[PDB]
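Here the structure comes first, spelled out in structure tokens, and everything after it is commentary.
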Amino acid sequence: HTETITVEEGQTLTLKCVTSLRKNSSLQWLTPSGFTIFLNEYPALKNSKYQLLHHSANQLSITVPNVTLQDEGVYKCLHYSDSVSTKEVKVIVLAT
Amino acid sequence: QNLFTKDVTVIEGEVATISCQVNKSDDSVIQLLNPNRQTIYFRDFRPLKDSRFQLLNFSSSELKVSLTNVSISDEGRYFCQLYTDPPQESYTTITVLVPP
């Protein structure tokens, strides 16, 4: 758990995962509910509001527009190289 | 629920076959995760650098994977995910028995 982000209800949350640069690697964002938002450039959750902001070998960044209180929780970014590293980002949503 | 799987018992050192089945498929993404919820297969793509995993079959209705030279460290819940809206999840438990 390396980061905690506070965002206000109704604004845009940006989740940026920047890692070491490794050949033949993958990057992935997971929701608190444990489902894939993107694996590399490929979306998984469908009909969703998540937007791909940037994908390259050492960066996967996504936008969570129009944040609701239920978008709170621990999101995870996984980096698949010789081993799998995980960054955990706790999102706090402020009401009002 | 449209997504199903089945528990697996395997002798240590042998080959486990793990399958995620979809009834009445609409071609939503099928994913298989390991016990640490790391992706083994996303459709036919394997991001996980463990060449003991191989793809046995991939279709609209099935993602079937083998794990060769299973060890006790591989024991546990493997998660099938189906990206319908809302998505579904069903896990299979892999039990590893002592070798001969």
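The numbering of chain A matches Swiss-Prot: 22-117, in order.
How was it done? The header gives X-ray crystallography, 1.7 Å.
Yeah, the Cβs are placed from backbone N, Cα and C, and that goes for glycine too.
Straight from Swiss-Prot, the features:
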MUTAGEN   A:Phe56 to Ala  Reduced binding to CADM1. Severely impairs interaction with CADM1; when associated with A-57, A-67 and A-101
MUTAGEN   A:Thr57 to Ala  Reduced binding to CADM1. Severely impairs interaction with CADM1; when associated with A-56, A-67 and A-101
MUTAGEN   A:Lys67 to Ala  Reduced binding to CADM1. Severely impairs interaction with CADM1; when associated with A-56, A-57 and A-101
MUTAGEN   A:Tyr101 to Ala  Reduced binding to CADM1. Severely impairs interaction with CADM1; when associated with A-56, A-57 and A-67
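Features as recorded by Swiss-Prot, highlighted on the structure.
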residue  : record               : CB count, 10 Å
A:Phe56  : mutagenesis position : 18
A:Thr57  : mutagenesis position : 22
A:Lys67  : mutagenesis position : 12
A:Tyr101 : mutagenesis position : 21
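Taking CA atoms as the reference points, A:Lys67 (mutagenesis position) and A:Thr57 (mutagenesis position) are 10 Å apart. Under the DSSP three-state reduction, A:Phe56 (mutagenesis position) is assigned to coil, being neither helix nor strand. Between A:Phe56 (mutagenesis position) and A:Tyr101 (mutagenesis position), the C-alpha separation comes to 17 Å.
Recorded residues A:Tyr101 (mutagenesis position) and A:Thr57 (mutagenesis position) have their alpha carbons 14 Å apart, per Cα-Cα distance.
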